[PDB]
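This report refers to the structure that appears directly beneath it.
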Amino acid sequence: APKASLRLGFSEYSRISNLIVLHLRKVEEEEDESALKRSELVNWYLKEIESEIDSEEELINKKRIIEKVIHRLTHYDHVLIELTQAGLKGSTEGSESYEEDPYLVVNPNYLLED
């Protein structure tokens, strides 16, 4: 398909998906496969897009979009790879790296729901 064209407008989701593919493509080439704290991805993302924010609505939108994508990723997509339980949830301090846990990993092949 040339495009599906998600009737709603998904340029927002595309910018977030671009973030996913960009972070991962760099990290897989530099180190391994994104892994680590999923929240950090939003963190630095906001730090980048903050420069394009014309208005608070843009910021709010970007935040809720990236969040929805991560929420979707973890539940529906299942393009998330995780190992133990410890660094995955991040509900307790002291998630050890020696335990070979990669925390949250995202598949290089992401997709849309339509």
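Numbering, chain A: per Swiss-Prot, residues 708-821 in sequence.
How was it done? The header gives solution NMR.
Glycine is no exception: its Cβ is also placed from the backbone N, Cα and C atoms.
Quoting Swiss-Prot on the mutagenesis of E757 to A or D: Impairs interaction with CTD1. Counting every protein chain shown, 11 other Cβ atoms lie within 10 Å of the Cβ of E757 (mutagenesis position).
Under the heading of mutagenesis, Swiss-Prot lists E763 to A or D and annotates it as follows: Impairs interaction with CTD1. The Cβ of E763 (mutagenesis position) lies under 8 Å from the Cβ of no residue that sits 6+ residues away along the same chain.
DSSP assigns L766 (mutagenesis position) to a helix. What Swiss-Prot notes for the published mutagenesis of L766 to A is this: Impairs interaction with CTD1.
There are 15 other CB atoms within 10 A of the CB of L766 (mutagenesis position), with all protein chains counted.
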